[PDB]
Amino acid sequence: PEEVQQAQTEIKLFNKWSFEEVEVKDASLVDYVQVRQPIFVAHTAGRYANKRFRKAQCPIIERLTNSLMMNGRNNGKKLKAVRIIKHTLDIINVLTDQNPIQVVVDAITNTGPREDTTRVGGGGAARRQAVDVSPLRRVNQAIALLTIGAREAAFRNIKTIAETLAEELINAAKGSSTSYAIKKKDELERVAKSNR
Amino acid sequence: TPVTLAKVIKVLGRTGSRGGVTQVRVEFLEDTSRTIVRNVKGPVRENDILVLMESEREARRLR
Amino acid sequence: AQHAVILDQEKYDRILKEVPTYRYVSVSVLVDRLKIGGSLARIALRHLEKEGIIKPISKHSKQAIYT
Amino acid sequence: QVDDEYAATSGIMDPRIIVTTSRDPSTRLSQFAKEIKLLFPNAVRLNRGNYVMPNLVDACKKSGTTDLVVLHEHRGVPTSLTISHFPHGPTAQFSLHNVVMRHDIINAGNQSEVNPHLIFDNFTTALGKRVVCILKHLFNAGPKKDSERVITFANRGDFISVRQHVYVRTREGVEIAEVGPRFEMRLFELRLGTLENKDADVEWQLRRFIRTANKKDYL
Amino acid sequence: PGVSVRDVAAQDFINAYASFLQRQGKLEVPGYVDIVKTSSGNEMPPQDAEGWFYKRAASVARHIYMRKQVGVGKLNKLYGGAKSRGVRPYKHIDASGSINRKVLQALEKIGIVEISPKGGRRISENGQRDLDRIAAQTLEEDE
Amino acid sequence: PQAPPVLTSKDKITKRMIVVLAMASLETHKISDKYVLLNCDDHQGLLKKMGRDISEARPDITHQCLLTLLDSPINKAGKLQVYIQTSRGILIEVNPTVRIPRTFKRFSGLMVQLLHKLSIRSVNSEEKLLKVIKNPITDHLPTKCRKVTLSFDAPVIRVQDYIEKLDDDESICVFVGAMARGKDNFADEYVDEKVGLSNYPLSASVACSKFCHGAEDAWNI
Amino acid sequence: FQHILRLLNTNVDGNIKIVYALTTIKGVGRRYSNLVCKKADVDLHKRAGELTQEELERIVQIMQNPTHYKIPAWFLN
RNA sequence: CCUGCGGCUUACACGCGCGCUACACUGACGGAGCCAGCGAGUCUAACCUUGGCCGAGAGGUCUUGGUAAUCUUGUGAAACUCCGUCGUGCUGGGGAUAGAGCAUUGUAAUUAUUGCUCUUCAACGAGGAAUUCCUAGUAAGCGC
């Protein structure tokens, strides 16, 4: 068909958003976020969970696609997550028509809590010790916080999951702390610097 | 408050502490002279990159 | 009734003032208490005449029509 | 007596174990599988999820394993057990009845999982010999001179019962503390073919609707 | 270059064949559709219960074009699902037998249903011609 | 008009506060069928055989604090929840939607039903008021809170000035223990300050009523 | 649009569609409501702000005279 | 709500535990599409079956296929996918709860044995103290 000829030259993301010209804003995420893979759909179910750093081999978009089916009511549903991801990407490209990939990457870069904190047992005296956060660890924490805020949005609201996800992604791209993930990153930095 | 960047030179070994957090030697990515041990909690490796919110803070043995 | 367009004429005026501009989606067309006594979520059903404001977003369906 | 299932490997190599379950365990059945794991030395376990048993056992066999135990249950509590000795060895299919749970009663110390001391009590008939050799070749070869972990098999009344006891050689005698589960174990078949066959040579089946099996032990 | 119902879509050609039957008009639908739910495992009645029988007949014609022959057991299990039996586990049930037998009689009226080899259901020259006409009408659905 | 909303852990960033009671004699002592409470002057064999003391064990301190606290004007303005740390470590969260009877027989019956239940219900069958958060109070409380022990030995100041100095987004918390012989250290590790209100020793009901009177004139509650 | 009104000594709202407002009464369920809406020749998606008292008394008489209008004996409560 | 060890009773106010169902818009109902494997099955008996039939359904009609890859059987399975309906409403989520009718046995269902249908529409607004298991085709969810 016509879109078959269109995608025959440029392998866009589902032939609706270009899978090129994606940029990572924040530093310390190069080789921690997979954005160099030209693919068609985020369901490449090859064996990547076996190793530690092979989890960075899957795309962060495919990581969020796995994060959609993270609930008792939906653990193991694939095409529901894929269609919801396509709807959320269309909602992002409607709210911000630059690129769903670029806007999502900007939100991921702006939703990162740069510091961490640990509770040390101390032999019976727990204390708050500020510690660093690893690159893939920070990326996974941001993705998890975003998916959790999106899931917590659709508790008493007729809004679609794609709609709440796009609203949280817009709040994270703005960094306005109007989403749970951005509020969580701000509170995490505040707590880490509270006991630095 | 611009947090600098740091490339880990190597993961510092024998850092006895609570399981989950480890001291690792990182030289700052802003300048390759500022190098210090830092307490990283996430799953990390060597020759990676990270954000350091403190300039001259250095990790110690945390028992 | 008493007009068969009750809560759907002044509300229709507000929608033509606002919803024909930004626009909203099929989920955000429930704004301004779009409820019973008319069409709560069926704004996309009647959006055949109005077009050229924003693409739609269908949850149960899957469509994006520039209305 | 050592058998052709054990002659080339009885005291030669010390064994490893694999503990698993039939299909979708209940939580308490998993906990009991944990107990039988931590009782045995050389203890490694693996959950069975959506696995074809010829594929599972065949894949486990090239990786190298001496024996495989797998369980059953009836609405939370376990009832059955089988042992499959890998190198064409005999599968044995038992009914297990009673249990005490280390989680349930008290934390009474530790299952130190040292190479334990072995006790097989009151086995006379050649079937008792088969059970003794098959079960002995699952424990570790080489407990020490004073290995304080005494495992105990008792064969009174066709219901072999197992306990674990830990002893200290106190002033006038040993003193023991009760650990591990306590059992009412009873077999009902022996097949020299491994369970992957489903049709091979059954050594032994318990006659059930035979009159005299009210009285008689060992068929 | 060859026009097939298999090339045509599910919902699109389903609506097209249902409208063509509605354009045909004569199908002799049962009177039970005013009260039936088309299955025992169904809970509410069909929303377009007048065109539900038409959609079922269109799907049956599509199956008869795809497969050689089918039966009322095959149609019922094909058009069958689970049940709202309460809280006990719901197995899959079949569809209504009398509705299936009536629909089998309903498609031989238009000549779409014929007795297959060793009995069963097949298509005729009139049924194949009507299917080809509906498919060619749906072949021009690309506008 | 309308009454103010539910003042609990759900109302966290809004205007709310916590009244915390602890070191009371609140458990379930079944007399050998049903569940009863530990009374000093009522049961002589049972109290002496339990191992407690007549001067030490006090089960009506919580009832008196509830009688002097649930009827507060600030409590009808929707600004306070109730947190109770029992002698057995039980943490209880109470919204101000209802008011327990001051009758220690009826209040003790309701407390024994809660002790045998951990479950209370509403007449409207829509709002189970007796919530039990993850223990203690500060494990699920509001995200902005102020913690202080109102001791008779701490710095005695007026309740209007300190409460007026507090922000409207924080949640001022007060810990009270009405021991006949005791000390202001029951929730010392939880309190982030040590302040005083009275120059004489008072029970939990009197100190709680003084704090409620101070909070009522603080932001006109 | 109409609000609740007195129908068979009940207060029934009309802003909701014709199935479920015709269900809240003792002796009528989902399927009975659906089939009496089928038999009273009313559109299944209408809300009862419309359907003036002609059709309301028609469904009253289809309640008190159901077997006249093909309500079968196997359908009875 | 079923159910494994503990009180008390008969010729019922209970203590320790295992499961399923739900507590709704990734939802619920109407129609469309659909991808399996495991085996099982009847000779002097009637099993497993195909179809046509009628009855909403439940259920009754004669026959071949099969003593077995042949006929079930491609078990056209369920979750799954599309649109339709609906708006967060303790409603259409939810059916514990009853009554009535229908088949359907069986000598009888009577102690709703079972299956359909209608009607009845409880709690359940996410569950504290605790709490187990778990590192990939894994937890998890679905069916034959």
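We number chain F the same way Swiss-Prot does; the residues here are 25-56, 63-251, in that order.
Backbone N, Cα and C define each Cβ position, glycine as well.
Among the features that Swiss-Prot reports, S-adenosyl-L-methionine binding site is placed at F:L180, F:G207, F:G212, F:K213, F:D214, F:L227, F:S228, F:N229, F:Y230, F:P231, F:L232, with the record citing experimental evidence. F:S228 (S-adenosyl-L-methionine binding site) falls within neither a helix nor a strand when secondary structure is assigned with DSSP, and so counts as coil. The Cβ of F:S228 (S-adenosyl-L-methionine binding site) lies under 8 Å from the Cβ of F:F182, F:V186, F:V236, F:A237, F:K240, each of which sits 6+ residues away along the same chain.
The note that Swiss-Prot attaches to the published mutagenesis F:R88 to D is: Loss of substrate rRNA binding. No effect on growth. Mapped onto three states, the DSSP output places F:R88 (mutagenesis position) in coil. In this view, F:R88 (mutagenesis position) is surrounded by 25 other Cβ atoms within 10 Å of its Cβ, with every protein chain counted.
While the structure shown retains the original residue, Swiss-Prot records the mutagenesis experiment F:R88 to A with this note: Loss of substrate rRNA binding.
Within 10 Å of the Cβ of F:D90 (mutagenesis position) there are 18 other Cβ atoms, across all protein chains. The annotation that Swiss-Prot gives for the mutagenesis experiment F:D90 to G reads: Loses its exclusive nucleolar localization and mislocalizes to the cytoplasm.
Swiss-Prot gives this note for the published mutagenesis F:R129 to A: Loss of substrate rRNA binding. For F:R129 (mutagenesis position), the number of other Cβ atoms no farther than 10 Å from its own Cβ, over all displayed protein chains, is 13.
Note: F:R132 (mutagenesis position) has non-local neighbours F:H93, F:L97, i.e. same-chain residues 6+ apart with C-beta under 8 A of its own C-beta. Look at F:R132 (mutagenesis position): DSSP puts it in coil. Record note (Swiss-Prot), mutagenesis F:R132 to A: Loss of substrate rRNA binding. The unchanged residue is displayed.
Of all Cβ atoms in the shown protein chains, 19 besides its own fall within 10 Å of the Cβ of F:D214 (mutagenesis position). Quoted from Swiss-Prot, the note on mutagenesis experiment F:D214 to R is: Almost complete loss of SAM binding. No effect on growth and ribosome biogenesis.
Where Swiss-Prot documents F:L232 to S as a mutagenesis experiment, the accompanying text is: Almost complete loss of SAM binding. No effect on growth and ribosome biogenesis. Remark: F:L232 (mutagenesis position) has F:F182, F:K240 as non-local neighbours, by Cβ distance under 8 Å and separation of at least 6 in sequence.
Swiss-Prot documents F:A237 to D as a published mutagenesis change and attaches the note Almost complete loss of SAM binding. No effect on growth and ribosome biogenesis. Taking the Cβ of F:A237 (mutagenesis position) as centre and 10 Å as the limit, one finds 24 other Cβ atoms among all the protein chains shown.
F:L180 (S-adenosyl-L-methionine binding site) has a Cβ environment of 28 other Cβ atoms inside 10 Å. F:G212 (S-adenosyl-L-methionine binding site) has F:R88 as its nearest neighbour among the mutagenesis positions F:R88, F:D90, F:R129, going by CA to CA distance. Each of the binding-site residues F:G212, F:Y230 was scored by other CB atoms within 10 A of its CB, and the lowest score goes to F:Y230. Among the recorded positions F:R88, F:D90, F:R129, F:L180, F:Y230, the ones whose Cα is located within 10 Å of the Cα of F:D214 (mutagenesis position) are F:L180. Of all residue pairs in the S-adenosyl-L-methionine-binding list (F:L180, F:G207, F:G212, F:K213, F:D214, F:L227, F:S228, F:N229, F:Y230, F:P231, F:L232), the one with the greatest Cα separation is 18 Å apart. F:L180 (S-adenosyl-L-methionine binding site) falls within a strand when secondary structure is assigned with DSSP. Geometry remark: F:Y230 (S-adenosyl-L-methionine binding site) versus F:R88 (mutagenesis position), CA distance 20 Å. Rounded to the nearest whole angstrom, the C-alpha distance between F:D90 (mutagenesis position) and F:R129 (mutagenesis position) is 16.
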